[PDB]
Amino acid sequence: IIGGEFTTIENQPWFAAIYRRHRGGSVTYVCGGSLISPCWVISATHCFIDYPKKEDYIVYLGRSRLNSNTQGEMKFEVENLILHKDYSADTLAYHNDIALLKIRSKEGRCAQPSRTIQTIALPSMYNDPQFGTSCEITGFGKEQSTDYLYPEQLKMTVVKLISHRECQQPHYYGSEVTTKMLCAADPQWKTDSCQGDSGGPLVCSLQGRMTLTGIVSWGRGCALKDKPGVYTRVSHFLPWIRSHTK
Ligand SMILES: N=C(N)NC(=O)c1nc(-c2ccco2)c(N2CCCCCC2)nc1N
């Protein structure tokens, strides 16, 4: 997250931190995710497509720090890693950048809600907030594009939804953004998602509760002028999601 603020998991209790185990036994951070029901975390396919073996992934819930324990955190293995059959990666964009991780503890259980762990509501199909609406993004991703390290503490910021009309201008993303994506940016281009925030939540109030409107997918640079964050439009994927969560 570029700009924004440090936060704790209690302000974004649906946030999931996804890591990969490596042959030496080194474990490194992969991507964010969001808990949409006790047994299911939603994220982005591009995070996993290069190594799609479920047995190498670890999901944390209730976690406020990247490389140390938070009280009340829960660790899960991945019982099913479901990557979108039509995923593809273009030159800039990813398409159908959406993945589901069925989580199960080594003790055989799904997530139990707490002060630090809650599910996030899904939107109604094809229901999105109006453009100009302020939404929240969260993650352990880079604080600058050029950074080598990820921050140790979870971050959050606020961005505003941009119209497709605006996002599709040639000096924004032109042809590369589609209707299955959503753009969001800071009006002054000061704050943004970045590398390492992929798969994490874009949350907006829709009706009267916080709702998962987007999944961090891609952008050119981070917090660069005329280059918004691009997000998977969750409201376009409910049948896909329901097909696996049923
Ligand atoms: N909102 C944005 N402006 N940007 C991002 O969301 C974003 N940005 C980057 C990135 C980092 C540096 C330049 O671009 C990035 N990367 C970089 C390596 C290849 C792609 C996947 C991971 N992933 C993202 N999701």
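Using Swiss-Prot numbers, chain A covers 179-424, in order.
Backbone N, Cα and C define each Cβ position, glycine as well.
Database features, via Swiss-Prot:
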- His224: active site, charge relay system (ACT_SITE)
- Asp275: active site, charge relay system (ACT_SITE)
- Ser323 to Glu: Abolishes phosphorylation, proadhesive function and ability to induce chemotactic response; when associated with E-158 (MUTAGEN)
- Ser376: active site, charge relay system (ACT_SITE)
Going through the recorded positions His224, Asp275, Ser323 in sequence order, which have a CB under 6 Å from an atom of ligand 1?
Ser323
Anything within 10 Å of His224 (active site, charge relay system)? Look among the recorded positions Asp275, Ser323, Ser376, comparing CA atoms, and list what you find.
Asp275, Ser376
Name, in the order they occur in the sequence, the residues of the same chain whose CB lies under 8 A from the CB of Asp275 (active site, charge relay system) and which sit 6 or more residues away.
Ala222, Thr223, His224, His262, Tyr265, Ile393, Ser395, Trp396, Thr410
Same chain, 6+ residues apart, C-beta under 8 Å of the C-beta of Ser323 (mutagenesis position), given in sequence order:
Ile180, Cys372, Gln373, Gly399, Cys400, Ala401, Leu402
Protein Cβ atoms within 10 Å of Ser376 (active site, charge relay system), excluding its own:
27
Let's check the environment of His224 (active site, charge relay system): how many other CB atoms sit within 10 Å of its CB?
24
